[PDB]
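Comments concern the structure below.
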Amino acid sequence: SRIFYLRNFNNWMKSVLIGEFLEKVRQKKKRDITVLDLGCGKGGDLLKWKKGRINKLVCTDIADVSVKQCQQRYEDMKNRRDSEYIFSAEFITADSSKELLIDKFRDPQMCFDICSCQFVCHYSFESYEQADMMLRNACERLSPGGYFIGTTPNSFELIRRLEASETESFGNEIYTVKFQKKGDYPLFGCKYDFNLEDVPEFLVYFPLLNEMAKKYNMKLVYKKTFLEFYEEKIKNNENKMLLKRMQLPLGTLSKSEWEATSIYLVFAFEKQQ
Ligand SMILES: Nc1ncnc2c1ncn2[C@@H]1O[C@H](CSCC[C@H](N)C(=O)O)[C@@H](O)[C@H]1O
């Protein structure tokens, strides 16, 4: 109702992102696709992976109830009738910032063509170790040429609104951000409250994320604001009538919705050879 169109939009953003890199993986002649969905939540991306026609998915999250719900929705998905091919799936409760996923994989030798981290990475920036660990978990088992893709708040946009504010808070009808306070932005542990009409988040300084990713032999493919990404993707009609069947620019979202969503960026990294 209130944020339905915002959610819809986020789903559309993820769809097109996931879509783009599934094709890139396939154009490198990769037949059977293996994917790690890191911080999978309740399975909002299950259907995107099913229509990407991947062969194996690992869903993991720190919240077990979410993992279990993700599993049940998966069970329902291919207990549908005359349901075309579905990936095999593996479900793991774990803190991907404090625990090594390879130690919990049923198959410890397993590799991935894509790690998808959607609206997750920023939780790991509580400390250097947690950040490095989530990056490791996202990137260590990636095959060369494989991709690390995701969505996280854009720190530049967050700071800009903070410093433009009369307080340590800012927002509108839809969202509210509250810093522990402005002027002080440590690389790790920069805490702010994020309210979508409620969970603590950490600032992700992207040039820092870029450097730390190098440790795992990753090179940046691109980084784009939600706005830029939105503007580019709709010059292709497959995506736009996709968006309309799923149901600042004048543009598809109210000005307040645009303020909420324009907070985010999309990124992709590639595993080097
Ligand atoms: N340290 C951590 N390790 C793994 N998952 C975490 C985490 N901290 C938070 N999360 C999870 O990240 C999720 C963010 S909401 C994103 C859900 C899903 N990827 C989607 O796009 O719909 C939540 O499910 C939360 O439980």
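Using the numbering of Swiss-Prot, the residues shown for chain A are 167-363, 367-416, 451-476, in order.
Header says: X-ray crystallography, 2.3 Å.
Just so it is clear, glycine is given a Cβ too, placed from its N, Cα and C backbone atoms.
According to Swiss-Prot, the features are:
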type: BINDING; residues: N176, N177; note: mRNA binding site
type: BINDING; residues: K180, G205, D227, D261, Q284, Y289; note: S-adenosyl-L-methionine binding site
type: MUTAGEN; residues: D203 to A; note: Loss of activity
type: MUTAGEN; residues: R239 to A; note: Loss of activity
type: MUTAGEN; residues: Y289 to A; note: Loss of activity
type: MUTAGEN; residues: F291 to A; note: Strongly impairs enzyme activity
type: MUTAGEN; residues: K393 to C; note: Loss of methyltransferase activity in presence or absence of RAMAC; when associated with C-178; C-398 and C-417. Partially restored RAMAC-mediated methyltransferase activity under reducing conditions; when associated with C-178; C-398 and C-417
type: MUTAGEN; residues: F398 to C; note: Loss of methyltransferase activity in presence or absence of RAMAC; when associated with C-178; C-393 and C-417. Partially restored RAMAC-mediated methyltransferase activity under reducing conditions; when associated with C-178; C-393 and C-417
type: MUTAGEN; residues: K409 to E; note: Decreased S-adenosyl-L-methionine binding and methyltransferase activity in absence of RAMAC; when associated with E-413. Decreased interaction with RAMAC; when associated with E-413
type: MUTAGEN; residues: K413 to E; note: Decreased S-adenosyl-L-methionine binding and methyltransferase activity in absence of RAMAC; when associated with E-409. Decreased interaction with RAMAC; when associated with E-409
type: MUTAGEN; residues: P452 to E; note: Increased S-adenosyl-L-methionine binding and methyltransferase activity in absence of RAMAC; when associated with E-450. No change in interaction with RAMAC; when associated with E-450
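Features as recorded by Swiss-Prot, highlighted on the structure.
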residue	record	DSSP class
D203	mutagenesis position	strand
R239	mutagenesis position	helix
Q284	S-adenosyl-L-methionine binding site	strand
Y289	mutagenesis position	helix
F398	mutagenesis position	helix
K409	mutagenesis position	helix
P452	mutagenesis position	coil
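Close contacts with ligand 1, defined as a Cβ under 6 Å from any of its atoms, occur at none of the mutagenesis positions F291, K393, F398, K409, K413. Separation across the 3-residue hole in the deposited chain, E363 to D367, is 8 Å (Cα atoms). Distance between the Cα atoms of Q416 and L451, which bracket 34 unmodelled residues, is 19 Å.
Between the C-alpha atoms of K180 (S-adenosyl-L-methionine binding site) and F398 (mutagenesis position), the distance comes to 11 Å. Sparsest Cβ environment among the recorded positions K180, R239, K393, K409, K413 (other Cβ atoms counted within 10 Å): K413. Spacing of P452 (mutagenesis position) relative to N176 (mRNA binding site) is 16 Å (Cα to Cα, whole number). In the three-state DSSP scheme, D261 (S-adenosyl-L-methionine binding site) is classed as coil.
Secondary structure from DSSP puts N177 (mRNA binding site) in a helix. Ranking the recorded positions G205, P452 by other CB atoms within 10 A of the CB puts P452 at the bottom. Taking every pair among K180, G205, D227, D261, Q284, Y289, the residues listed as contacting S-adenosyl-L-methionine, the largest Cα to Cα separation comes to 23 Å. Only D203, from the mutagenesis positions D203, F398, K413, place their Cα within 10 Å of the Cα belonging to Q284 (S-adenosyl-L-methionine binding site).
Each residue contributes its Cα atom, and for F291 (mutagenesis position) and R239 (mutagenesis position) these two points are 30 Å apart.
Close to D203 (mutagenesis position), meaning Cα to Cα within 10 A, are the following recorded positions out of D227, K393, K409, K413: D227. A straight line from the CA of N176 (mRNA binding site) to the CA of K413 (mutagenesis position) spans 13 Å.
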